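Okay, structure first, notes after.
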Amino acid sequence: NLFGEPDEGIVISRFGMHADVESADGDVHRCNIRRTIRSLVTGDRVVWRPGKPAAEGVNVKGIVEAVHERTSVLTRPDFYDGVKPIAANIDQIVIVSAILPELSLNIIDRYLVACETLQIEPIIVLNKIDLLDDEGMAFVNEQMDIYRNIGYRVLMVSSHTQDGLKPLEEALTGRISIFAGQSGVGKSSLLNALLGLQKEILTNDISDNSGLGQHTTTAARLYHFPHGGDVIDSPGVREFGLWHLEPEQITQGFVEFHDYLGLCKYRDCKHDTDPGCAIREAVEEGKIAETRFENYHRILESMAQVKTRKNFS
Amino acid sequence: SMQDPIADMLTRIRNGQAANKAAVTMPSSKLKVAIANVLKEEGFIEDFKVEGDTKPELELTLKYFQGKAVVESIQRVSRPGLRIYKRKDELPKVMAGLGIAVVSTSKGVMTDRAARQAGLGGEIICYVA
Amino acid sequence: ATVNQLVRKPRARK
RNA sequence: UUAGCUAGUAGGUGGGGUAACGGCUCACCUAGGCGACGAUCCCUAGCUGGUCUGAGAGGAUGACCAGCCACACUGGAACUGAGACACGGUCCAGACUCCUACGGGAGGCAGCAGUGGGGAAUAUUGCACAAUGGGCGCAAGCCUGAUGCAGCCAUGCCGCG
RNA sequence: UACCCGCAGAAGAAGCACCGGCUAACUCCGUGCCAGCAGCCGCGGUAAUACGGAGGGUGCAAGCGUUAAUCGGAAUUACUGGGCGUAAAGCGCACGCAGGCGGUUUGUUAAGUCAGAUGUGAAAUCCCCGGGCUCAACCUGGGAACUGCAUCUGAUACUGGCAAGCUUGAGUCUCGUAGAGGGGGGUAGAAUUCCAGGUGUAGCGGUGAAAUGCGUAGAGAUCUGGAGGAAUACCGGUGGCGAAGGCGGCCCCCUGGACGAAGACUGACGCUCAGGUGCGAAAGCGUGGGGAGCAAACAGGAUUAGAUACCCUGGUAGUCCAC
Ligand SMILES: Nc1nc2c(ncn2[C@@H]2O[C@H](COP(=O)(O)OP(=O)(O)NP(=O)(O)O)[C@@H](O)[C@H]2O)c(=O)[nH]1
Ligand SMILES: [Mg+2]
Ligand SMILES: [Mg+2]
Ligand SMILES: [Mg+2]
Ligand SMILES: [Mg+2]
Ligand SMILES: [Mg+2]
Ligand SMILES: [Mg+2]
Ligand SMILES: [Mg+2]
Ligand SMILES: [Mg+2]
Ligand SMILES: [Mg+2]
Ligand SMILES: [Mg+2]
Ligand SMILES: [Mg+2]
Ligand SMILES: [Mg+2]
Ligand SMILES: [Mg+2]
Ligand SMILES: [Mg+2]
Ligand SMILES: [Mg+2]
Ligand SMILES: [Mg+2]
Ligand SMILES: [Mg+2]
Ligand SMILES: [Mg+2]
Ligand SMILES: [Mg+2]
Ligand SMILES: [Mg+2]
Ligand SMILES: [Mg+2]
Ligand SMILES: [Mg+2]
Ligand SMILES: [Mg+2]
Ligand SMILES: [Mg+2]
Ligand SMILES: [Mg+2]
Ligand SMILES: [Mg+2]
Ligand SMILES: [Mg+2]
Ligand SMILES: [Zn+2]
């Protein structure tokens, strides 16, 4: 009770019982939430009142009363958890990866399907590239040229080298960015080289395994660019929620496969065991790499294995 | 072991009375005769006989109503682990005076009703309910 | 339950 | 989640000591003494007749009444006296406050009230020896904040409008 | 002063809490899981006797509620008067001191207990019958009670002590029988792996499917010969033995208990157990050996989003023995 001025501000983070709310000038002011709020995510503009200070100048919290409408949303379902939105109100996502511990390609493909259902542009960014040799770097560059013909921008950086940070900053201003990736792919290190933030905490960095990666940093912490826009950190996530829509939307989740629809024999086609698939003829010709085609039916065979029990929102 | 043979005596009476046994036998002693002879004089049992001198064997004849237990329940009160003694005015009654309480004094074994005219106290043996 | 046990130590009142 | 404790310690002799017995004290002799039935150490506590609770057994507690012990700013000591190691007796040390001409002295409300302070919280800076009890004195008489009273405090009980 | 006479006129003299159930008492309106309420149960997002207010009522009374504290309820530290197969709880098991307890017959003692008496248990408080203050509270007479302790005189059934015993308890001897009881020392034959030789050829191996791995230096398979290691198929079974954990090829040596039969014999020699004492699955630790197979960590291949696990090919510690 005894609440303050209703105003518009950006929520910095989420802590379950309460949230960190930035005001209209840059004041860190933590607030709890209203009981009728169904969901609140990182970087969502809200209506809030900063309580009332009991002591003169010393206040504890305020409250977050109402939540504005969502421009975009990042909803990913889960077994025994349901559909949970992660972040919202964003224009650009940056897929961040590293060569250590692994650099897979199936992790790349299903964030592409999600961004086609949200009208967001993902950007492929590789880290830890200073540890390889130029024979190994040219092979990974060849594996990323497939991701260059499909229209997505690929910028290959390193935090301990400061290579290619300046072209990464110029395309990133004026927007908010999720640095999506797996556990221990250099998410916290790239935040240090771009922002110049306060070095007194500067992150939690524990990723030490035998052949794996550890997710030490929590869900999402909000900051600001020196030019403009915000950053959103991501957890170390190894999950794939494809409970959303029909497999017709899986065909729309890939860029170059748009231009090849309606060219096969039949009006409906599984494109794996069907005779006369023109999409399969495009892979056999070589205009589409076979790594993307074999992973495409791995997505379809994954829906034969995830769907098994049941799940609905 | 057989450290409380009076409790062993009350065990053999309560079993055969409930299990419709006609008569029981048990090892005799001087104290077991002085208790069963009182129960014969108080209408709870019928007769007692002794057998053997190097192995004294006491016998009891049971008693029924129409096949129902005359001695419904009996309760050992004092015991070798905890001795119980009362005075001539602190003698307790059983079922508010219906049942009798076997108390051994210096004038022999008698009931609490018989101890009023005797005016003595001592060791409570069993609550004959 | 045994009286001779409570000779050594009585019932512990909380 | 305290198991060993203890050398005047345990006992004996003799001397000394107090009103009285006694390691109460001293020299000597003996090596015992205490203790799993709680010695010793640590912490807490005035105790009891009782009150309260409970059918009783038990349980909690010790204000007012009464009995006893201990204490009288802290610590220690002795005198006086039949009786004190002495609340309004003394001496010494320490602490605190007061007086001072600076060298010194004065003081002990856990007595009746009363003030400061503490704390949720507890009273008038009153009257009288008329009675009771005690002290002194041959008695008269004097003294007694014991006590008898009165006021304040719906603080409790009881009764009435 | 109490008390009493006389005067005036109902004049000077009633409130608080509760009202869903517990727990005495019901309607209406406002409010909208917000505000609040609350000791418990839990009430209120569109009809709330539970919130706020009104009407009405209930329980009390010059008091009424709340908070804090103690006991009772609570048999919820169970002597009266609780439990321990699975709700909390029987030490992993055994030996055994102190402690507790003890068959049966007689005598003695009178310790415990019981009977009686004396002294004492201050008064007050409580209880009984009264008295008194107009009543009550309160004060007070006597009695009861204070279940206590000490001493003396008695009784001897039971318990204790002493004395003499007795045999059914507990033990001893003989004749026997069964057993993977333990310790020590040998020995057997399959099977596994290693090695030697012979014949012999393209896969062997492994899985849901594959792959790592192995093999033309001839694997695998088969046969002959040798070495090493550990375990004992069938018998073999809610079968046996051991205090328990446990214990299984056969044979010898040493040794433990259990049980049955016929009598003889000692005469309660007994039960139980705080501390104490010893045994005690497997893993692990220390020292020195030993090394097949299996197999943490780990190596490699699949699986997968990742595989750390599962699955597969290898493999150290360990598993083996002494201490
Ligand atoms: N050599 C090298 N190391 C790098 C580079 N970038 C990051 N690292 C190291 O990689 C590690 C992982 O970085 P970090 O940003 O903590 O990873 P993360 O993805 O944020 N982890 P998390 O999932 O917990 O949030 C750190 O030790 C960091 O120093 C790079 O370009 N080169
Ligand atoms: Mg991080
Ligand atoms: Mg002397
Ligand atoms: Mg004190
Ligand atoms: Mg006094
Ligand atoms: Mg003194
Ligand atoms: Mg003094
Ligand atoms: Mg004084
Ligand atoms: Mg005073
Ligand atoms: Mg104060
Ligand atoms: Mg109310
Ligand atoms: Mg309504
Ligand atoms: Mg009244
Ligand atoms: Mg309370
Ligand atoms: Mg109780
Ligand atoms: Mg119970
Ligand atoms: Mg249990
Ligand atoms: Mg056991
Ligand atoms: Mg008295
Ligand atoms: Mg009297
Ligand atoms: Mg009286
Ligand atoms: Mg009257
Ligand atoms: Mg005897
Ligand atoms: Mg073999
Ligand atoms: Mg004989
Ligand atoms: Mg080791
Ligand atoms: Mg494995
Ligand atoms: Mg070893
Ligand atoms: Zn097709």
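Just so it is clear, chain A uses Swiss-Prot numbers, and the residues here are 34-346, in order.
Determined via electron microscopy, 5.2 Å.
Cβ atoms here come from the backbone N, Cα and C positions, even for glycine.
The domain 'CP-type G' annotation in Swiss-Prot covers A:104-273, and the record cites sequence analysis as its basis.
Listed in sequence order, A:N160, A:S192, A:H193, A:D238 are the same-chain residues six or more apart from A:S222 (GTP binding site) with CB atoms under 8 A from its CB. What Swiss-Prot records for A:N160, A:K161, A:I162, A:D163, A:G214, A:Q215, A:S216, A:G217, A:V218, A:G219, A:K220, A:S221, A:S222 is GTP binding site.
The annotation that Swiss-Prot gives for the mutagenesis experiment A:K220 to A reads: Reduction in GTPase activity, 38% of wild-type kcat for GTP. Strong reduction, 5.2% of wild-type kcat for GTP; when associated with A-221. For A:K220 (mutagenesis position), the same-chain residues that are 6 or more apart in sequence and have a Cβ closer than 8 Å to its Cβ are A:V129, A:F212, A:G214, A:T250, A:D266, A:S267. In the three-state DSSP scheme, A:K220 (mutagenesis position) is classed as helix.
Quoted from Swiss-Prot, the note attached to the mutagenesis of A:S221 to A states: Reduction in GTPase activity, 22% of wild-type kcat for GTP. GTPase activity not stimulated by 30S ribosomes. Strong reduction, 5.2% of wild-type kcat for GTP; when associated with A-220. Over all protein chains present, the Cβ of A:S221 (mutagenesis position) has 19 other Cβ atoms lying within 10 Å.
Here the Cβ of A:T250 (mutagenesis position) has 21 other Cβ atoms within 10 Å, regardless of which shown protein chain they belong to. Under the heading of mutagenesis, Swiss-Prot lists A:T250 to A and annotates it as follows: Loss of GTPase activity, does not dissociate RbfA.
Taken from Swiss-Prot, the feature Zn(2+) binding site covers A:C297, A:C302, A:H304, A:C310, and the record attributes it to sequence analysis. DSSP assigns A:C310 (Zn(2+) binding site) to coil in the three-state reduction, placing it in neither a helix nor a strand.
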Give me the count of other Cβ atoms within 10 A of the Cβ belonging to A:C310 (Zn(2+) binding site). 20
Length of the line joining the Cα atoms of A:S216 (GTP binding site) and A:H304 (Zn(2+) binding site), in Å: 34
Going by C-alpha distance, which of the recorded positions A:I162, A:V218, A:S221 is nearest to A:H304 (Zn(2+) binding site)? A:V218
Between the Cα atoms of A:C302 (Zn(2+) binding site) and A:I162 (GTP binding site), what distance do you get, rounded to the nearest Å? 41
